[PDB]
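Peer 1: Structure provided below as structure tokens; questions to follow.
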Amino acid sequence: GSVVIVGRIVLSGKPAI
Amino acid sequence: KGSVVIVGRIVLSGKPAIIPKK
Amino acid sequence: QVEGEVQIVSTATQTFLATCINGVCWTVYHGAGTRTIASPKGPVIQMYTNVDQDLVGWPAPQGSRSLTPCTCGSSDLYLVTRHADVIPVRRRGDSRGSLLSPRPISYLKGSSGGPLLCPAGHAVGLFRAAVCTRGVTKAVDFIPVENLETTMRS
Amino acid sequence: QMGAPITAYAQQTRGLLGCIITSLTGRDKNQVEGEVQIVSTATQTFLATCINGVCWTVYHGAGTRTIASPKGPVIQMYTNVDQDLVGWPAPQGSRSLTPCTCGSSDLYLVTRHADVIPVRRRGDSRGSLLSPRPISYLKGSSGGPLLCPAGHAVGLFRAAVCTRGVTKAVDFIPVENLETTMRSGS
Ligand SMILES: *O[C@](O)(C(=O)N[C@@H](Cc1ccc(OP(=O)(O)O)cc1)C(=O)O)[C@H](CC=C)NC(=O)[C@H](CC1CCCCC1)NC(=O)[C@@H](NC(=O)[C@H](CC(C)C)NC(=O)c1cnccn1)[C@@H](C)CC
Ligand SMILES: [Zn+2]
Ligand SMILES: [Zn+2]
């Protein structure tokens, strides 16, 4: 099997326009 | 002669968060 | 837009974390092993595999950005969990640190492979395992950045 | 900010042409957020920091100019040509930083790229970089803040000591120089 990415975390706390 | 304008910002207060959406 | 430094990774069994430092996504061997990461172009082989230091590394995926290693030598460290909580940690050695507020074991479960930051937000090390007595964790164990930096010079 | 590690992000709100029109009209309807503001006069681009309800920056960049706000051009509150300081009332929506009281010598500089560089204090208005960087990196960061381990303001970035194109040390305006500009007069 493989290692999948299920989410991400931003340290800077950037919201995304 | 002309005014000083704000072309962007930097926020220090951003705490670590999980990026929204799928 | 918006790239993350920390990835929440998962295998068929358990679920842990992965941190990007210097263009490469790092995590613990006890979670991934000799496994590959999934990408839309196919499975990607590990760039580094150091079974002794409990280290694994693949090239940084899409939607990611790298953390710069610490250069200030501070002992006031901060652990980031899988829930995005920040825990204040005091450095008690080369690869050891103690919590300022002792939390239950569940709180740290699945946060392995995550980062330990200095006051600048720069990477000091990667969270490996928690020191548990009675179900409460008083301290943490980590892989320092100088172990990652030598594994690259190889 | 209050505790935790110092992490930052940058957001651009205007383009070159948008900046020029609002510099001449002096009317800025855009919403303001954050502690540090990326400022421009069209020709030169730098930084501005909010400490104690007032938006501060360097005189070598802004001069005696006005800041664009939703009600038109706003005149300066403080002007200290000798200490290289300038101040306007902090824009509506901005958050201010509290001055450092811990006396720490482990400073952290915030750039225009929203990176946090480790600095060690080597005097009243001097500090050295723990990792020497190229001069191009520090350009556009004048007026930016130097923070202590708590995230409180120690001072504002003024000049870089450059030998051969690399900067080893930085020169700043300390927070106490701001409070005496508030207590002085003109
Ligand atoms: O102001 C800045 O913070 C900044 O980011 N500015 C923006 C926008 C900008 C504003 C003003 C000017 O001035 P002009 O060119 O004269 O019209 C240009 C641009 C930018 O894009 O740079 C920067 C921070 C540095 C990277 N500020 C500077 O450029 C300062 C200027 C001020 C002027 C008032 C007096 C202090 C310096 N320039 C420097 O810091 C300059 N180096 C030095 O002058 C140092 C000053 C010492 C007091 C530390 N001297 C030496 O390094 C030195 C070395 N060897 C022998 C002697 N002196 C550098 C840019 C290098 C040339
Ligand atoms: Zn550091
Ligand atoms: Zn302080």
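Here chain C follows Swiss-Prot, giving residues 1054-1207 in order.
Header lists the method as X-ray crystallography, 2.9 Å.
Any Cβ shown, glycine's included, is placed from N, Cα and C.
Features from Swiss-Prot:
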ACT_SITE  C:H1083  active site, charge relay system
ACT_SITE  C:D1107  active site, charge relay system
VARIANT   C:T1121 to A  In strain: Isolate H77
BINDING   C:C1123, C:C1125, C:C1171, C:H1175  Zn(2+) 1 binding site
ACT_SITE  C:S1165  active site, charge relay system
VARIANT   C:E1202 to G  In strain: Isolate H77
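Tell me what's around each of these sites.
Peer 2: Cβ neighbour count for C:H1083 (active site, charge relay system) (all protein chains, 10 Å cutoff from its Cβ): 14.
Here the Cβ of C:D1107 (active site, charge relay system) has 20 other Cβ atoms within 10 Å, regardless of which shown protein chain they belong to.
In this structure, C:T1121 (variant position) belongs to neither helix nor strand by DSSP; it is coil. Close to C:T1121 (variant position) in the fold, though at least 6 residues off in sequence, lie C:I1074, C:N1075, C:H1175, C:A1176, each with a CB less than 8 Å from its CB.
Close to C:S1165 (active site, charge relay system) in the fold, though at least 6 residues off in sequence, lie C:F1069, C:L1070, C:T1080, C:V1081, C:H1083, C:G1084, C:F1180, C:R1181, C:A1182, each with a CB less than 8 Å from its CB. In three-state terms derived from DSSP, C:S1165 (active site, charge relay system) belongs to neither a helical nor a strand segment and is classed as coil.
For C:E1202 (variant position), the same-chain residues 6+ apart in sequence whose C-beta sits under 8 angstroms from its C-beta are C:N1075, C:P1122.
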Peer 1: Report the same-chain neighbours of C:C1123 (Zn(2+) 1 binding site): residues 6+ apart in sequence with Cβ closer than 8 Å to its Cβ, ordered by sequence.
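Peer 2: Once residues fewer than 6 apart are set aside, C:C1123 (Zn(2+) 1 binding site) is near C:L1170, C:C1171, C:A1173, C:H1175, C:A1176, C:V1177, C:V1198.
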Peer 1: Quick check on the binding-site residues: of C:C1125, C:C1171, whose CB has the lowest count of neighbouring CB atoms inside 10 Å?
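Peer 2: Taking C:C1125, C:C1171 as the binding-site residues, the minimal 10 Å Cβ count falls on C:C1125.
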Peer 1: Sorry to bug you, but what's the C-alpha spacing from C:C1125 (Zn(2+) 1 binding site) to C:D1107 (active site, charge relay system), rounded to the closest Å?
Peer 2: 25
